[PDB]
Amino acid sequence: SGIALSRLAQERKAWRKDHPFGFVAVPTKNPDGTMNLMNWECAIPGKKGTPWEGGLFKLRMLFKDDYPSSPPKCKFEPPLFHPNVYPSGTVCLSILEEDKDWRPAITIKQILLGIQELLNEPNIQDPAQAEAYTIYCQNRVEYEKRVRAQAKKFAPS
Amino acid sequence: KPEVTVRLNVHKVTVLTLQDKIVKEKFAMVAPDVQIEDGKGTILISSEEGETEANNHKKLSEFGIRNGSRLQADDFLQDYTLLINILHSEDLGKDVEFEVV
């Protein structure tokens, strides 16, 4: 637990000193108004020039006591239309899987950039929901319209 | 990693008094974040506005802080971390809010 929290303090400090424009990552508030280092609320801007452009997509990041030996669990809230996002919101990504591409050196910044990258490059070998996967595979112009519509909806204003 | 022990009345000292009079003033931190060492990553005081201000009037005991509790204070603007051991004391007298041992 202490190993996890020491790392999470370092992560928080580095994020505060330098994060990418439009991104948000802050420990969430416990019900008593304290903050919880093991549970962050985050936000990811759609990349420019892509149909995600203008959208801001919120997600939660949960760290376990054996972090950074294990990756955090990441979940969009609300759930998104995207081939690699489960109906629950959970994000399916290989650097987020302990038995695959996760390494302890991976930073929170790298996780959020890796998730942003996933938004515009769906991974067809690892679909997590029926609808976005089917439409992406069968009707790519309809896929792009749903994404654009969704990006419009999550436009902050 | 240096360590200090502070005596105070856990039911009378506010979060704000801990932040401003103890951690900033007495221990010379400029922009401290203070964590309760409960193994849950509880952040009691944040140097970011406006993240923990809503708790400034609350007594330390409202957050489970008691005799023997450990806080970790970490300065955002210096390389400076400090472990604070809490001794609960109800006998400091009318002119004293806290004592460094």
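Chain A is numbered as in Swiss-Prot; shown residues: 2-158, in order.
For all residues, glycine too, the Cβ spot is worked out from N, Cα and C.
Shown in sequence order, A:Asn85, A:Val86, A:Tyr87, A:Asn124, A:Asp127, A:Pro128, A:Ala129 are the residues of the chain, 6+ apart in sequence, with a C-beta less than 8 angstroms from the C-beta of A:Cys93 (active site, glycyl thioester intermediate). The feature active site, glycyl thioester intermediate is assigned by Swiss-Prot to A:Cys93.
What Swiss-Prot lists as domain 'UBC core' is A:4-157, and the listing cites sequence analysis.
The Cβ of A:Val27 (mutagenesis position) lies under 8 Å from the Cβ of A:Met36, A:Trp41, A:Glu42, A:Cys43, each of these being in the same chain and 6 or more residues away along the sequence. A strand conformation is recorded for A:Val27 (mutagenesis position) in the three-state DSSP classification. For the published mutagenesis A:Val27 to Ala, Swiss-Prot gives the following note: Impairs binding to RANBP2.
Swiss-Prot gives this note for the published mutagenesis A:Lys48 to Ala: Slightly impairs binding to RANBP2. In the three-state DSSP scheme, A:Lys48 (mutagenesis position) falls into the coil class. Cβ neighbours within 10 Å of A:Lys48 (mutagenesis position), excluding its own Cβ and spanning all shown chains: 15.
For the mutagenesis experiment A:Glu54 to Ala, the note given by Swiss-Prot reads: Slightly impairs binding to RANBP2. For A:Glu54 (mutagenesis position), applying a Cβ distance below 8 Å and a minimum sequence separation of six or more within one chain yields A:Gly47, A:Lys48, A:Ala152.
A:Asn85 to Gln appears in Swiss-Prot as a published mutagenesis result, with the remark: Impairs catalytic activity. In this structure, A:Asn85 (mutagenesis position) belongs to neither helix nor strand by DSSP; it is coil.
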